[PDB]
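Please find one structure pasted underneath; my questions will follow.
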Amino acid sequence: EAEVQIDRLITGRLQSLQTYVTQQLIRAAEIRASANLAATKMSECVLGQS
Amino acid sequence: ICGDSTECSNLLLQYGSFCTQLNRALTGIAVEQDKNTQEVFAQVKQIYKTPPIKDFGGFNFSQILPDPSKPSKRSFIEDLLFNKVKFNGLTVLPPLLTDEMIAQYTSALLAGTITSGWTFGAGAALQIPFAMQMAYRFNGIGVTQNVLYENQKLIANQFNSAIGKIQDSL
Amino acid sequence: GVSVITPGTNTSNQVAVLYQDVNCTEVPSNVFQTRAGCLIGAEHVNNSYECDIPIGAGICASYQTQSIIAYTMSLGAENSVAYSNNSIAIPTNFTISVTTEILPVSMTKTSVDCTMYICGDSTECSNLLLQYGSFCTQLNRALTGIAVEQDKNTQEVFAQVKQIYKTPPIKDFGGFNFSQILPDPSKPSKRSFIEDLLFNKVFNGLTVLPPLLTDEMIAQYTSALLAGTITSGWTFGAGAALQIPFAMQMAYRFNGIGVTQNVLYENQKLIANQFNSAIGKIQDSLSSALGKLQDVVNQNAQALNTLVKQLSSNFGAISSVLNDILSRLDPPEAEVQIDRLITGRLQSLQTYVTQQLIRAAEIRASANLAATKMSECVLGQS
Amino acid sequence: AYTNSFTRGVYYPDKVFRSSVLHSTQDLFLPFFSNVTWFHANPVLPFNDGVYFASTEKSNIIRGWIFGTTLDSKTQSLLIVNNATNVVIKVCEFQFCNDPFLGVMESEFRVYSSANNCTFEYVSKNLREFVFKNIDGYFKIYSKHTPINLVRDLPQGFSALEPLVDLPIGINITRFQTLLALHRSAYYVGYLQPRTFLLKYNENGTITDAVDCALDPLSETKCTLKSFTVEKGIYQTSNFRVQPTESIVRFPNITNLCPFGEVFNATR
Amino acid sequence: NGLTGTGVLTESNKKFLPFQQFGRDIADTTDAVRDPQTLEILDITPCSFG
Ligand SMILES: *[C@@H]1O[C@H](CO)[C@@H](O[C@@H]2O[C@H](CO)[C@@H](O)[C@H](O)[C@H]2NC(C)=O)[C@H](O)[C@H]1NC(C)=O
Ligand SMILES: *[C@@H]1O[C@H](CO)[C@@H](O[C@@H]2O[C@H](CO)[C@@H](O)[C@H](O)[C@H]2NC(C)=O)[C@H](O)[C@H]1NC(C)=O
Ligand SMILES: *[C@@H]1O[C@H](CO)[C@@H](O[C@@H]2O[C@H](CO)[C@@H](O)[C@H](O)[C@H]2NC(C)=O)[C@H](O)[C@H]1NC(C)=O
Ligand SMILES: *[C@@H]1O[C@H](CO)[C@@H](O)[C@H](O)[C@H]1NC(C)=O
Ligand SMILES: *[C@@H]1O[C@H](CO)[C@@H](O)[C@H](O)[C@H]1NC(C)=O
Ligand SMILES: *[C@@H]1O[C@H](CO)[C@@H](O)[C@H](O)[C@H]1NC(C)=O
Ligand SMILES: *[C@@H]1O[C@H](CO)[C@@H](O)[C@H](O)[C@H]1NC(C)=O
Ligand SMILES: *[C@@H]1O[C@H](CO)[C@@H](O)[C@H](O)[C@H]1NC(C)=O
Ligand SMILES: *[C@@H]1O[C@H](CO)[C@@H](O)[C@H](O)[C@H]1NC(C)=O
Ligand SMILES: *[C@@H]1O[C@H](CO)[C@@H](O)[C@H](O)[C@H]1NC(C)=O
């Protein structure tokens, strides 16, 4: 009787974690594009004249 | 998911490698965050230092050079910026670089620029006096370089006032 | 968490263990406390080296000093500029240096057949699947959209010429020697000598589609770019190619960095010897580094294997085989067990398709940077 | 005496061919670098979960084993024997000598004195390893015969054991013994526990190497990566969770308990 | 004798051990069998699809 309910709990809790990880993946690619712009600015505006 | 219980772990074992994938995904993200910082800040070969004098042609960099009376050795403006910004399996890892190390990279980038212009970014640092470097830069925007030497004091005062306005704006 | 730090088996057998953010007095020699946890099996030294294996909070480890060791990494040397209000340093010589930069442009085009993966040619599962709507037309649309842009990625890095330029038979370029990067007819696919060292260093509803441009075509494109630049400078990227002798082109490029032309013409043989000797070292350093290209291959294979290894999980059913639920269950009882497999397999296929979209968006930005570097560093002087 | 196995007691977990594939299994194995008893020449041992058993000689002093719970009548037991002829498996209710053996004329077999109710019959230097296990009424036996270039000491090396027999008996087992050929004219005992191993398969399909994934941190890393080579670095391998002892059940006092001392203690 | 499947059967040149019935691949799919009556190894491939 309990295995039936525990499988529902498992399904919900695994869906929540997948939502979390997918959004962290999408949010980290946005932070990387920003750090790439910062590296180019540090090279071109601090180590030279643009 | 389960969390302590044991009836849960054997049932979750039936789903395959769903949890191994998620841990790989999160570990890749965490390894990328250190490479972000290495690529922005560790852009310098040596750790350069400013000389004990500050004869920079009337230009005053004291609000952005490091503060020797501090454990962190941050600058005044870096101190202003840093005052304005266990669970169910959740963990926070620390960054590889302390922010003492980051402040030490930034001060070396600053001393490279104030002392050598742009030569340290292409090879060995070659010293040049700061007014003459400022005059090289006036040439780069198409102004003739006596416009700098005949207006040095006014130009240095304008720089100093604009640097003073930034803290107030912060 | 518990992490294991190894300086490599192909070197030693010792090891160290990090207990993450645990106070080192409640763990159960060398016990060392870090801002990142308790480290066991490495000794703490007072020196400071370049970082080897990153522990955290400024601490790295290495296999150096015998055993694993720890310490606070080194930012770098220490250079002290002798700055004064009337001193200048001016260079009296130069070196010609040449370095490499490696960039991924494409990944492999894969296709899946939803029905053959989830059901595997069985009409019972295939009829239950119809109740889920159009999930499996969306998955195929997504994979097709990312397999077309892989060919678009290559087309914009390499088809940056209109003509296929050829180099002259008698090759006197002022002492400069390009023989290790020019095409070689006796080689495979007419590749250059260095393009070979690079190509040597790196079931059920699943297929792999071939790329539109072969490797022969891409080597043809790079030899046309390389013969255009050796022979016309930067003129062919703005119009018709106009020939110029190679040392006069080198003198124009010296002008572009603010050196005068007599400095090239009076140092021609030295500059050419330095260039030849520096091209000779790329060949050694590679023949004896392509990790960014290896990683995208590895990631795709690791994902495709995880997709197939999921065809053998129950997800809460009596078996993983449809010929076993269709053999010891009557149709009213096998529906409930087939649906548990359908749900799991759909979840796994859709996870595969999301992570490929996120990985393709990253390969796309790399290819966009490679296309800009081909324009700005190969057809110009930046 | 006691001795140290090095990498010994690996058997093919089952049929199914296989080639170069660092395949991972969970089963009952003899852990690497274990504490194996030493016997010279013997007594009643336990079983409790399978048994590794090696032996060394050129003559044949080791002449089979005897198994069971009581090694007598009133309950059933197995008997595996080998005279100078060939193997004799047998399952009856016996009466076993408390010191049973066979002689070497060449007349022998003072082993038992009873053979009642037989429910199964069968009839027909050196290092000889055996793995005995007993699951779901089946008594499985793996074995291997390697030639030593010593006479009677436990060597070092790797050699996987191939399945021999399968007996659908049903018998319960808790104890076992050995049988020796007397003088008239060296052996070890390991035990098996539930471990997880990483087996390396050849291209012909034989197990050539293995990794015990609970020996040390290096082995747990090799198991986590599924490889035999590990490059310098750091990897997440498991988790550390303190353990809680005892269960303290707190609660409130007992004010309005029960005044039963009125209905069960009335005067009238 | 229990293994149910589909595909083309072909004469093999692998050598099982004389107690092994069928062979598996990495990623765990049956790819060889042994014929019970004649005891010869036969490879099994997925019907020509695509
Ligand atoms: C550089 O500028 C700072 C102002 O930001 C100067 O420091 C201040 O100087 C005034 C008088 O000139 C004092 O009243 C303030 O108390 C100073 N602030 C401090 C010390 O934090 C500094 O003197 C300038 N540098 C030079 C060389 O003149
Ligand atoms: C500039 O540097 C080059 C080295 O890059 C000097 O040439 C070297 O001179 C030494 C000693 O004469 C020789 O052993 C090397 O073979 C030379 N190198 C090459 C590549 O030919 C050159 O002399 C320097 N010029 C000045 C003015 O100092
Ligand atoms: C350009 O450099 C190459 C070296 O990579 C020269 O070719 C080799 O030279 C050596 C030395 O004589 C010979 O042993 C090889 O047989 C040559 N060919 C190879 C390695 O393929 C080449 O001669 C140089 N070009 C000029 C014009 O000097
Ligand atoms: C660990 O516990 C001891 C005992 O209280 C304490 O002195 C020590 O500071 C703790 N560790 C850290 C990192 O604070
Ligand atoms: C490192 O240097 C410090 C200096 O304060 C000293 O106290 C410490 O003992 C040194 N460590 C070792 C391992 O020698
Ligand atoms: C085996 O265990 C016994 C138990 O007392 C111990 O005395 C002996 O030293 C152990 N042997 C080894 C090799 O650890
Ligand atoms: C060997 O022992 C078995 C045990 O019963 C016996 O049946 C057999 O006859 C013996 N061999 C000979 C040659 O008697
Ligand atoms: C086992 O043997 C005993 C004594 O010979 C006998 O009483 C008993 O009936 C036998 N068991 C069966 C199942 O016949
Ligand atoms: C067995 O393996 C060896 C080495 O792995 C190989 O040379 C041989 O061809 C294989 N087959 C045999 C011996 O039948
Ligand atoms: C009755 O009262 C006596 C004296 O107080 C006590 O010993 C006994 O336990 C009481 N009986 C019950 C059933 O509580």
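Here chain D follows Swiss-Prot, giving residues 27-67, 81-143, 153-172, 187-247, 264-346 in order.
According to its header, this structure was worked out by electron microscopy, 2.8 Å.
Note: Cβ is positioned from N, Cα and C throughout, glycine not excepted.
So Swiss-Prot lists these for the protein:
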type    : residues    : note
VARIANT : D:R102 to I : In strain: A23.1
MUTAGEN : D:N121 to Q : Partial loss of biliverdin affinity
VARIANT : D:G142 to D : In strain: Kappa/B.1.617.1, Omicron/BA.2, Omicron/BA.2.12.1, Omicron/BA.2.75, Omicron/BA.4, Omicron/BA.5, Omicron/BQ.1.1, Omicron/XBB.1.5, Omicron/EG.5.1
VARIANT : D:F157 to L : In strain: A23.1, Omicron/BA.2.75
VARIANT : D:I210 to V : In strain: Omicron/BA.2.75
VARIANT : D:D215 to G : In strain: Beta/B.1.351
MUTAGEN : D:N234 to Q : Increased resistance to neutralizing antibodies
MUTAGEN : D:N343 to Q : Reduced viral infectivity
VARIANT : D:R346 to K : In strain: Mu/B.1.621
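Burial and contacts for the listed features, if you can.
Taken residue by residue with DSSP, D:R102 (variant position) is part of neither helix nor strand, so it is coil. Of all the Cβ atoms in the protein chains shown, 20 others lie within 10 Å of the Cβ of D:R102 (variant position).
In the three-state DSSP classification, D:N121 (mutagenesis position) falls within a strand. In sequence order, D:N99, D:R102, D:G103, D:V127 constitute the residues six or more apart from D:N121 (mutagenesis position) in its chain with CB-CB distances below 8 Å.
Following the DSSP three-state reduction, the secondary structure of D:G142 (variant position) is coil.
Sequence-distant contacts of D:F157 (variant position), defined as residues of its own chain at least six apart whose C-beta falls under 8 angstroms from its C-beta, comprise D:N122, D:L141, D:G142.
For D:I210 (variant position), other Cβ atoms within 10 Å of its Cβ number 17.
The 10 Å shell around the Cβ of D:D215 (variant position) contains 11 further Cβ atoms across the protein chains shown.
Annotation for D:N234 (mutagenesis position): same-chain Cβ neighbours under 8 Å, separated by at least 6 residues, are D:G107, D:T108, D:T114, D:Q115. In three-state terms derived from DSSP, D:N234 (mutagenesis position) belongs to neither a helical nor a strand segment and is classed as coil.
Listed in sequence order, the residues of the same chain lying 6 or more apart from D:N343 (mutagenesis position) and placing their CB within less than 8 Å of its CB: none are present.
Annotation note: D:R346 (variant position) sits in a coil segment as assigned by DSSP.
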If you skip the near sequence neighbours and keep only those at least six away, which residues in the chain come within under 8 angstroms of D:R346 (variant position), Cβ to Cβ?
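The list for D:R346 (variant position) is empty, so the answer is none.
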Is it possible to get the count of other C-beta atoms within 10 angstroms of the C-beta of D:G142 (variant position)?
14
